[PDB]
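Trainee: Please find one structure pasted underneath; my questions will follow.
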Amino acid sequence: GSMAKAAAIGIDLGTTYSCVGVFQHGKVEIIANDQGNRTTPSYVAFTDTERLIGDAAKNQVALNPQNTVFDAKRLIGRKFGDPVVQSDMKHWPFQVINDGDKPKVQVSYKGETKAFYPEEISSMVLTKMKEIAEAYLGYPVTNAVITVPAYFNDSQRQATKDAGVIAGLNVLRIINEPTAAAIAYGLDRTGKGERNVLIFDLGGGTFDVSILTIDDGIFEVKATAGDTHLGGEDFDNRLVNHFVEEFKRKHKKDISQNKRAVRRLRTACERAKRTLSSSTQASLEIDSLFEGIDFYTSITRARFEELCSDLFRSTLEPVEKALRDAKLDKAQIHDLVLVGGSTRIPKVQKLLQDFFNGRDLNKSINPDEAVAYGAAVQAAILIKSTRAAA
Ligand SMILES: Nc1ncnc2c1nc(Br)n2[C@@H]1O[C@H](CO)[C@@H](O)[C@H]1O
Ligand SMILES: [Mg+2]
């Protein structure tokens, strides 16, 4: 009579990493890609023979900086003249050009110079997330919910839908990232009465705090605040400067001018930073870092915490601003939700818990997966077509 319907997917289309989930058998499955990764880099690389997307693009970035595109989310739905765009362009190794006051990324691809709109680059990331899901389900996927930041305007939301349509996806709905994190915890299923929820989102390059009110499953964004110049990469930079100084003291050599050595040091620092979230110390072991000298050293969690102390404390300023804007007091917040990999940092959690006078933090859903989790829960709700009984 009626054939079984394919599952719909929830996609967190992130600035630096994207994540895909599916709700089946009363539970969400976050889908790992073919390299076993639960999150996929939002990177697209171009060569004379191939277009690479995800881990394959990010793993060759060092020798192909001009033709590897990342951060398209910072350009999506914006004008080329926008002050945000002009500032970001100074930090990017790829070319950004002006086509009718609309930014386009220009690269060498398959023997030609090619320019792409930000929605086209995002459609390539969405095609990879769709293929990750189809490899797990074993059938073609059509329907998806895609998330965006709460501060995205109409043009930014329409360009995200356009990216979905180019990728061959039927976009069920564009939902806000903090709303998706709240849905992941079922904070919209607690019944009658108003609930105030704070979402604390610390990413690779930006920090966002959102205050939502939930009443009978209805969401209202009460306040947004953040820091565009605060994220995981700033903590990596602090360890980089620390170890460059350490090499100078120990071997009387300045390494800061060999890009390969700085890159090898930064890659090692980012992994040591992750180890320090679960261990009280971490080792750093690089062979022939500079002038055939092996760099074998360590860093305690106490020293790393000291190195990033001002940065961690500065996350509380947008929290206080969001609470003033929402016209609420900290005691009036019912639930605290953590979003982003950088929230695993024990000191970040301690500062926030202390700010909210010992309150529990919702961190049981991996913070780098919570947004995709909630988008998957929403996607399964949106495709239901139940007919009422007599
Ligand atoms: N366990 C973790 N402890 C500390 N940091 C982490 C962890 N896992 C992830 Br993921 N990160 C950082 O999150 C950011 C996501 O873009 C990157 O800067 C990652 O380094
Ligand atoms: Mg995010």
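All residue numbers here begin at 1 and follow the chain in the order shown.
Positions of Cβ are set from backbone N, Cα and C atoms, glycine also.
Sharing the features that Swiss-Prot gives for it:
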type	residues	note
BINDING	14-17, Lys73, 204-206, 270-277, 341-344	ATP binding site
MUTAGEN	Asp12 to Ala (Swiss-Prot position 10)	Reduces affinity for ADP
MUTAGEN	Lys79 to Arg (Swiss-Prot position 77)	Significant loss of acetylation and ATPase activity. Decreased binding to HOPX and HSP90 and increased binding to STUB1 and NAA10. Impaired capacity for protein refolding during the early phase after stress but shows normal protein degradation activity in the late phase
MUTAGEN	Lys79 to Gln (Swiss-Prot position 77)	No loss of acetylation and ATPase activity. Exhibits normal protein refolding activity during the early phase but exhibits defects in ubiquitin-mediated protein degradation during the later phase
MUTAGEN	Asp201 to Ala (Swiss-Prot position 199)	Reduces affinity for ADP
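So that I understand the layout, could you describe where these features sit and how close they are to other parts?
Mentor: Under DSSP, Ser277 (ATP binding site) is assigned to coil, being neither helix nor strand in the three-state scheme.
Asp12 (mutagenesis position): 29 other CB atoms within 10 A of its CB, across all protein chains.
The Cβ of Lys79 (mutagenesis position) lies under 8 Å from the Cβ of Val85, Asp101, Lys102, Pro103, each of these being in the same chain and 6 or more residues away along the sequence.
When secondary structure is read from DSSP and collapsed to three states, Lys79 (mutagenesis position) falls in the coil class.
Under 8 Å, Cβ to Cβ, and six or more positions away along its own chain, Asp201 (mutagenesis position) finds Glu177, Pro178, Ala181, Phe207, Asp208, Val209, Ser210, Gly226, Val339, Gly340, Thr343.
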Trainee: Looking at Cβ-Cβ distances, which residues of the chain lie under 8 angstroms from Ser277 (ATP binding site) while being 6 or more apart from it?
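Mentor: In sequence order, the residues whose Cβ lies under 8 Å from that of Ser277 (ATP binding site) (at least 6 apart) are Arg344, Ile345, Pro346.
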Trainee: Roughly how many Å separate the Cα of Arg271 (ATP binding site) from that of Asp12 (mutagenesis position), to the nearest whole number?
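Mentor: About 23 Å separate the Cα atoms of these two residues.
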Trainee: Can you check which residues sit near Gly14 (ATP binding site), meaning Cβ under 8 Å from its Cβ, same chain, 6 or more apart in sequence, and list them in order?
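Mentor: Within the chain, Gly14 (ATP binding site) has Cβ neighbours under 8 Å at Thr39, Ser42, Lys73, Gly203, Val371.
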Trainee: Could you check which of the recorded positions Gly14, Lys79, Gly205, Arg274, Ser277, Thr343 have their CB within less than 6 A of ligand 2?
Mentor: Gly14
Trainee: Can you check what DSSP calls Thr343 (ATP binding site), collapsed to helix, strand or coil?
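Mentor: Going by the DSSP assignment, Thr343 (ATP binding site) falls within a helical segment, counted as helix.
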Trainee: So which of the recorded positions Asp201, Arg274, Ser277 sit close to ligand 1, that is, with a CB under 6 Å from an atom of it?
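Mentor: The ones that qualify, in sequence order, are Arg274, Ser277.
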Trainee: Can you give me the Cα-Cα distance between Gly205 (ATP binding site) and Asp12 (mutagenesis position) in Å, rounded to a whole number?
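Mentor: Spelling it out, the Cα of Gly205 (ATP binding site) and the Cα of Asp12 (mutagenesis position) are 16 Å apart.
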